[PDB]
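**Q** Submitted below is the structure of interest, expressed as C-alpha cells.
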There are 2 protein chains.
Amino acid sequence: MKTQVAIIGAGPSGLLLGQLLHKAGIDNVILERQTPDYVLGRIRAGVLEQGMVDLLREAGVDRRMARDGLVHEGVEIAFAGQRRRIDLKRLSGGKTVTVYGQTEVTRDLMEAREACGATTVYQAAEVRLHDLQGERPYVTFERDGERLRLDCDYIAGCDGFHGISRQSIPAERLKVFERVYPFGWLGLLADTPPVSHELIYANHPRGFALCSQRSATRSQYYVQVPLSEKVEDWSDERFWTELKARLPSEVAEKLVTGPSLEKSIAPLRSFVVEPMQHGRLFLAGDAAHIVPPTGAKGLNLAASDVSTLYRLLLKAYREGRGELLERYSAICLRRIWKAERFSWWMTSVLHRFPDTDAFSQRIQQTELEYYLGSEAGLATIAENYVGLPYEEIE
Amino acid sequence: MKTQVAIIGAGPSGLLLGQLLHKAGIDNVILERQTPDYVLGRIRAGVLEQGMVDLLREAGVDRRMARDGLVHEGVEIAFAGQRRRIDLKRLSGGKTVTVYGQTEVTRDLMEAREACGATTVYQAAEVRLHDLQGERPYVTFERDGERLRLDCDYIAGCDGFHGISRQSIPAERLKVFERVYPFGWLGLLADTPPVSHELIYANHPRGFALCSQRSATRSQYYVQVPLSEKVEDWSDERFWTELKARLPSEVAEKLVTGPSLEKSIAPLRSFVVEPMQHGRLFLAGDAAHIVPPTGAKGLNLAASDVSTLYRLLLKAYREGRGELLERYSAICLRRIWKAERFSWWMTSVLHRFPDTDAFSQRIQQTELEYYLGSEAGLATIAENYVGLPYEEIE
Ligand SMILES: Cc1cc2nc3c(=O)[nH]c(=O)nc-3n(C[C@H](O)[C@H](O)[C@H](O)COP(=O)(O)OP(=O)(O)OC[C@H]3O[C@@H](n4cnc5c(N)ncnc54)[C@H](O)[C@@H]3O)c2cc1C
Ligand SMILES: Cc1cc2nc3c(=O)[nH]c(=O)nc-3n(C[C@H](O)[C@H](O)[C@H](O)COP(=O)(O)OP(=O)(O)OC[C@H]3O[C@@H](n4cnc5c(N)ncnc54)[C@H](O)[C@@H]3O)c2cc1C
Ligand SMILES: NC(=O)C1=CN([C@@H]2O[C@H](COP(=O)(O)OP(=O)(O)OC[C@H]3O[C@@H](n4cnc5c(N)ncnc54)[C@H](OP(=O)(O)O)[C@@H]3O)[C@@H](O)[C@H]2O)C=CC1
Ligand SMILES: NC(=O)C1=CN([C@@H]2O[C@H](COP(=O)(O)OP(=O)(O)OC[C@H]3O[C@@H](n4cnc5c(N)ncnc54)[C@H](OP(=O)(O)O)[C@@H]3O)[C@@H](O)[C@H]2O)C=CC1
C-alpha cells in the first residue's frame with residue numbers, strides 16, 4: 001500500500017486528523033488495531049472546548065453534535081456548603097463548552113469516513129514502524145492472515161497512551177515528565193436526569209465529587225477513591241450515598257439516583273513527553289501526553305495537536321514548506337503544558353490528598369475562596385476551562 | 001488471589017523462575033497474556049549454555065533435553081573460503097553448548113508445571129502492576145470476563161521485550177542503552193539434515209550466513225538481509241542459492257536443500273535498561289535486555305537473570321536477607337554487558353555493514369584471522385561462546 005500520511009489509530013485523534021486531511025485533499029490511511037465495534041464500544045462522556053467544536057465543524061462532522069450536544073455557558077464549583085458559578089460565557093468573551101460524548105464524536109467520525117470511502121484498516125495487528133529517519137518511511141502490519149506494508153511521507157502516531165508509535169522513538173531522544181496522583185475517579189453512568197444543567201465540581205472533607213452528564217438522557221457522576229479500591233466493593237447505593245455526602249445538601253436533596261448503567265475506577269495521572277516527534281513521526285493525543293480529567297482536557301488537547309499537525313501538513317504539502325513541521329512539538333507543547341498546569345491546579349484545589357496538614361487544608365480552602373470571589377480569579381478559570389486559544393503557525 | 005512471588009510471563013523466563021521457586025517451596029503465580037497453545041506455538045531453535053543446561057537440571061526439567069538435545073563440543077567460523085574450528089570443549093575446560101529448541105524447553109517446562117499443579121493463569125488480559133514502592137504490591141488483570149487481583153511480596157517481570165512490567169517503571173528512573181543494526185536475519189527451517197554437525201558462522205563479501213540446527217531432524221539456516229527486505233520476495237530456491245554463495249564451496253556442495261517449513265526475517269538489536277528493578281519489581285530476560293542473536297545469548301541471559309533472582313529470593317525468604325535483592329541489577333548487569341559485548345563483537349566480525357570502507361573491510365578480515373589463529377584468541381571466543389561463569393551472590 002502507498003499513501004501520503006500514515007495514521008496509527010482510529011480513535012478521535014486519528015479519525016479527526018484523517019477526515020481533515022481527506023477534505024484538504026491529502027491522501028491518508030488509518031491503521032487501527034481493534035475492530036470498529038470494539039473502538040465504538042468504549043464509553044466515555046466529554047466536555048468539548050470551543051476549539052474542539054470548531055475543528056469538528058471544519059471537519060464536516062458537526063451535524064449530529066449540533067442536534068444532540070448541550071452548550072454550557074457556565075460551570076459550578078461547590079465547597080463549604082456553598083455553590084459558586086463561573087460564568088464561562090461572560091468571563092471569556094463568548095466561548096462556551098459543549099457536552100457531547102467522545103463515543104458519539106468517534107461514532108460520528110467513523111460514519112463520515114466510512115461514507116467518503118477514505119482508507120481504514122481494522123484489526124491491523126502487530127503494527128511496526130520503519131525508516132523514520134529517512135524520507136521514505138513505511139509501516140508493517142498483519143491483516144486477515146497476510147503481511148502488509150504501507151509506504152508514506154509522514155506517520156502520525158495517534159494510537160493513545162498504550163500505542164506503539166511513542167514506543168517507536170529511541171527512548172534516549174525523549175524526556176518524560178509525569179506525576180501519578182494518589183487517587184482515582186470512581187464513575188457511575190445513569191439514565192437518571194442530571195442534578196444540574198451545568199457541571200458541578202465539589203470539594204469536600206470526605207473527598208472530591210463530580211456532577212456531570214454524558215448526554216441529555218444520561219447522568220455522569222464521580223467520586224474520588226484511593227487507588228487500591230475495588231469497583232466491586234462499591235454497590236450503586238454505596239456510591240449514591242457517598243456522592244450525596246460530598247455535596248451541599250441543597251444539591252444532594254434534589255438528586256435522582258438510579259441503577260448504574262456503567263461503573264469503573266479511573267486512576268489520575270499527568271504525562272508529557274518532549275519532544276512529540278521523531279523524523280517523519282509525529283505524536284498526537286494520548287500517545288504523547290495524559291492530563292488528569294479534572295480539567296476536562298484529554299480529548300481537547302488531542303484536538304489541538306491534530307489542528308496544529310493538520311495545518312502544518314497543509315503548509316508542507318500545499319507549499320513545499322516541509323520545514324515548518326520541525327516546529328510541531330514546540331507549538332503543541334506550549335499549549336500542552338498550560339493545559340497540564342490548569343488541570344493540575346483544578347486537581348489540587350478539588351481533591352483530598354493523604355497526610356495533608358492543617359496548613360495545606362487552609363490554603364486549599366483559601367485558593368477556592370479567592371479565585372471564585374475575584375473577577376480576575378474567575379477569569380483565569382474561565383479562559384482556561386473553555387480552552388486557551390490555538391497558537392497560529394506563521 | 002494471594003501469593004508470594006507474582007510472575008508476569010509464561011515464557012522460558014517465567015516458567016523457569018516459577019518451577020525453581022516451586023521446588024524451593026516459595027509460593028508463586030504466573031500470569032500469561034496468551035493461551036498455552038499460542039505460547040507453545042512460537043517456534044525457535046536454541047543453543048544453550050552449560051549454565052542454562054545446569055539450571056534446567058536443577059529445575060527438574062532436564063529429562064527430555066537429555067534424550068533429544070545435541071551436545072556440541074565445538075563451533076565453526078568460515079571466511080575467505082576456509083573453515084576454522086573453535087574447540088569449545090578444550091579451550092574452556094570442559095564446558096559445552098547444548099542444542100535443544102526454546103519451543104521444546106518451554107514445552108518441557110509447561111508440562112512440569114501443569115503436572116505439579118503450580119498456579120498459572122492464561123489469557124490474563126490487561127495486566128497492570130500496583131504498589132511497587134510499598135511492601136504489599138499487587139497485580140490486576142481480567143480473565144474469563146471478571147476483574148481479578150493478585151497480592152504478593154515481589155513481582156518478577158518476565159514478560160519479554162513487549163511486556164508491560166518494564167513499561168511500569170517510571171521512565172525517569174531508568175537509563176536505556178540500545179543499538180539498532182542495519183540488517184536482519186532471514187531464517188529458513190527445514191527437515192533436511194544439517195550440512196554440519198556443529199554450527200557454522202560464515203563471513204562473506206555478499207554478507208553473513210549461518211548453518212545451524214533446531215534438532216537432530218531439522219535444519220536452521222540464516223542469511224543477513226537489509227531491513228527493508230520482504231520475506232515474501234525470498235522463495236526457498238532464492239534463499240538456498242544465496243546461502244550457498246556465502247559459504248565455502250566445500251560446504252555449499254554437500255548441503256541438502258529442501259522446502260522451507262518456516263521462514264521469516266528477524267531484525268537485530270541491542271537493548272539494555274539500568275537498573276533492572278524498581279521497588280518490589282525485578283525484570284528478567286527480554287523484559288530488561290535484548291542482544292543480537294549472533295552470540296546465541298538471548299535465552300541464556302534470561303536464564304542467568306532467573307538464576308540470580310531465584311538465588312537472591314531464597315536468601316531473602318529463607319534467611320530474612322531481603323536486602324540482598326538490592327544487588328540484583330548490579331549483578332545481572334555485569335553479566336549482561338559482557339554478553340552484549342561478545343554478541344556485538346561476533347556481529348561486527350561476521351556481518352557486512354553498509355558504506356564500509358577498504359580499511360574497515362581489512363580490519364574485519366584481520367580480526368577473524370588473528371582471533372581464530374591464536375590460542376589466546378581462540379580462548380576468548382570459547383569461554384564466551386559457552387557462556388561466562390555465573391557470579392556468586394555472597
Ligand atoms: C474519567 C475520564 C474522563 C475523560 N473525560 C474527558 C472529557 O470530558 N473531555 C476531554 O477533553 N477528555 C476527556 N478524557 C480523555 C480522553 O478520553 C482521551 O484523551 C482521548 O481518548 C484520547 O484520544 P486518542 O485518539 O488520542 O487516543 P485513544 O482514544 O486512546 O485512541 C487510540 C486508538 O489507537 C489504537 N491503537 C493502540 N495501539 C495500536 C497499535 N499498536 N496499532 C494500531 N492502533 C493502535 C487504539 O486501540 C485506539 O483505537 C477523559 C479521561 C478520563 C480517564
Ligand atoms: C533469530 C533469533 C534466534 C534466537 N536464538 C536464540 C538461541 O539460540 N539462544 C539463546 O540463548 N537465545 C536465542 N534467542 C532469544 C530468545 O528467543 C529470547 O531471548 C527469549 O524468548 C526470551 O524469553 P523471555 O521469557 O524473557 O520472554 P518471551 O519468550 O518473549 O516471553 C514473555 C512472555 O510473557 C508474555 N507477556 C507479554 N506481555 C504480557 C502481559 N502484558 N501480561 C502478561 N504476559 C505478558 C508473552 O506473551 C510471553 O509468553 C533468539 C532470538 C532471535 C531474534
Ligand atoms: N509496544 C512496545 O512496548 C514496544 C515497541 N518497540 C518497537 O517495536 C519493535 C520491536 O522490535 P522487534 O520486536 O524485534 O520486531 P518485531 O516485533 O516485528 O519482530 C518480530 C519478528 O521477530 C521474530 N522473532 C523474535 N524472537 C524470535 C526467536 N527467538 N526466534 C525466531 N524468530 C524470532 C518473530 O518471530 P514470530 O512471528 O515467530 O514471533 C518475527 O519474525 C521496534 O520497532 C521497536 O522500536 C520497542 C519496545 C517496546
Ligand atoms: N504497555 C505500555 O506501553 C504501557 C504501560 N503503562 C503503565 O500502565 C498503566 C497505564 O495507566 P492507565 O492506562 O490509565 O490504567 P489502565 O490501563 O488500567 O486504565 C483503564 C481504566 O481507565 C478507564 N478509562 C480510560 N479512558 C477513559 C475515558 N475516557 N473515560 C472513562 N474511562 C476511561 C478505563 O475504561 P475502559 O475499560 O472502559 O477503557 C478503565 O476503567 C500504568 O501502570 C502505567 O505505569 C504506561 C505506559 C505504557
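Method of determination (from the header): X-ray crystallography, 2.2 Å.
Keep in mind that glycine also has a Cβ here, set from the backbone N, Cα and C atoms.
From Swiss-Prot, for reference:
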BINDING   B:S13, B:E32, B:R42, B:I43, B:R44, B:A45, B:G46, B:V47, B:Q102, B:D286, B:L299, B:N300  FAD binding site
BINDING   B:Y201, B:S212, B:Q213, B:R214, B:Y222, B:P293  substrate binding site
MUTAGEN   B:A45 to G  The positions of the substrate and the flavin are not altered
MUTAGEN   B:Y201 to F  Reduction of hydroxylase activity
MUTAGEN   B:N300 to D  The side chain of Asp300 moves away from the flavin, disrupting the interactions of the carboxamide group with the flavin O(2) atom, and the alpha-helix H10 that begins at residue 297 is displaced, altering its dipole interactions with the flavin ring
MUTAGEN   B:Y385 to F  The positions of the substrate and the flavin are not altered
**Q** Return the member of B:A45, B:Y201, B:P293, B:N300 nearest to B:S13 (FAD binding site) in space, with distance defined Cα to Cα and candidates limited to these recorded positions.
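**A** If we rank B:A45, B:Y201, B:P293, B:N300 by Cα distance to B:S13 (FAD binding site), first place goes to B:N300.
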**Q** Name the one residue among B:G46, B:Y201, B:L299, B:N300, B:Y385 whose Cα is closest in three-dimensional space to that of B:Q213 (substrate binding site); these are the recorded positions.
**A** B:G46
**Q** Please report the three-state DSSP label of B:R214 (substrate binding site).
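**A** In the DSSP reduction, B:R214 (substrate binding site) maps to strand.
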**Q** Using DSSP with the three-state reduction, classify B:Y201 (mutagenesis position) as helix, strand or coil.
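**A** Note: B:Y201 (mutagenesis position) is in a strand by DSSP.
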**Q** Let's check the environment of B:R42 (FAD binding site): how many other CB atoms sit within 10 Å of its CB?
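**A** For B:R42 (FAD binding site), the 10 Å Cβ neighbour count is 11.
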**Q** Using all protein chains in view, find how many other C-beta atoms are within 10 Å of the C-beta of B:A45 (mutagenesis position).
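**A** For B:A45 (mutagenesis position), the count of other Cβ atoms within 10 Å is 23.
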**Q** Please list the recorded positions from B:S212, B:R214, B:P293, B:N300 whose Cβ falls under 6 Å of any atom in ligand 2.
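**A** From B:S212, B:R214, B:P293, B:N300, counting a Cβ under 6 Å from ligand 2 as near, the near ones are B:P293, B:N300.
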**Q** Of B:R42, B:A45, B:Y201, B:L299, B:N300, which recorded positions come within 10 Å of B:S212 (substrate binding site), going by C-alpha to C-alpha distance?
**A** B:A45, B:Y201
**Q** Please go through the recorded positions B:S13, B:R42, B:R44, B:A45, B:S212, B:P293 one by one and keep those whose C-beta falls under 6 A from any atom of ligand 3; give the result in sequence order.
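**A** B:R42, B:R44, by Cβ distance under 6 Å.
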**Q** Below 8 Å Cβ to Cβ and six or more residues apart, same chain only. Which residues does that give for B:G46 (FAD binding site)?
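**A** In sequence order, B:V99, B:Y100, B:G101, B:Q102, B:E104, B:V105, B:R214, B:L299 meet the Cβ cut-off.
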**Q** Got a sec? Which of these recorded positions, B:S13, B:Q102, B:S212, B:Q213, B:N300, has the most Cβ atoms within 10 Å?
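**A** By the 10 Å Cβ neighbour count, B:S13 comes out on top.
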